[PDB]
Amino acid sequence: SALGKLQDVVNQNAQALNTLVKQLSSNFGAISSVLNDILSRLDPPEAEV
Amino acid sequence: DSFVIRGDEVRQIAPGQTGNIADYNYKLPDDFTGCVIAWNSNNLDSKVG
Amino acid sequence: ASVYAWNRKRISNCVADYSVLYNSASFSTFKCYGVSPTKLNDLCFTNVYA
């Protein structure tokens, strides 16, 4: 644990990137989190929503 | 734009509708602005034969 | 069947042409909720129930 200050910065940046990548898996109230599924399932008036 | 259709087909003169005269007779855009006007014309556009 | 004893039929292992359902004018109401009616020929399904 001598080099914890640099490893803390590396872990924080990697965890922020992992969280940002993980946030694509959330649908945020939509029917799906995949854009291609919405564009292939729905008409543009509701796919727009 | 004036035409004569059935009584159940007046819901298809609208943005974002699926239907028959919407696809092959008269299509409205999704960003349509204006007013659709409909009134019964059984006394004028109908014959007993 | 009646609505209290509604009949459930499984649909599986078939290729389905929904364009004869869209182009028929015999249905007074043809309203889809989780899917567009015109995209039904482009997708694959399981657990189809009537």
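Chain C is numbered as in Swiss-Prot; the shown residues are, in order, 348-397.
Here the Cβ of each residue, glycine as well, is placed from N, Cα and C on the backbone.
C:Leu368 to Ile appears in Swiss-Prot as a natural variant; the accompanying note says: In strain: Omicron/XBB.1.5, Omicron/EG.5.1. Around the Cβ of C:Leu368 (variant position), 13 further Cβ atoms fall within 10 Å across all displayed protein chains.
Looking at Swiss-Prot, the entry for natural variant C:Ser371 to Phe says: In strain: Omicron/BA.2, Omicron/BA.2.12.1, Omicron/BA.2.75, Omicron/BA.4, Omicron/BA.5, Omicron/BQ.1.1, Omicron/XBB.1.5, Omicron/EG.5.1. All chains included, 10 other C-beta atoms sit within 10 angstroms of the C-beta of C:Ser371 (variant position).
DSSP assigns C:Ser371 (variant position) to coil, not to a helix or a strand. For C:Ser371 to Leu, Swiss-Prot lists a natural variant annotated as follows: In strain: Omicron/BA.1.
Sequence-distant contacts of C:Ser373 (variant position), defined by Cβ-Cβ distance under 8 angstroms and a gap of at least six in the same chain, do not exist. Among the natural variants that Swiss-Prot reports, C:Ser373 to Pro is described with the note: In strain: Omicron/BA.1, Omicron/BA.2, Omicron/BA.2.12.1, Omicron/BA.2.75, Omicron/BA.4, Omicron/BA.5, Omicron/BQ.1.1, Omicron/XBB.1.5, Omicron/EG.5.1.
Neighbours of C:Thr376 (variant position), defined as other CB atoms within 10 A of its CB across all chains, total 6. Natural variation at this site is recorded by Swiss-Prot as C:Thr376 to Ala, annotated: In strain: Omicron/BA.2, Omicron/BA.2.12.1, Omicron/BA.4, Omicron/BA.5, Omicron/BQ.1.1, Omicron/XBB.1.5, Omicron/EG.5.1.
C:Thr376 (variant position) sits 11 Å from C:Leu368 (variant position), taking the Cα positions as reference.
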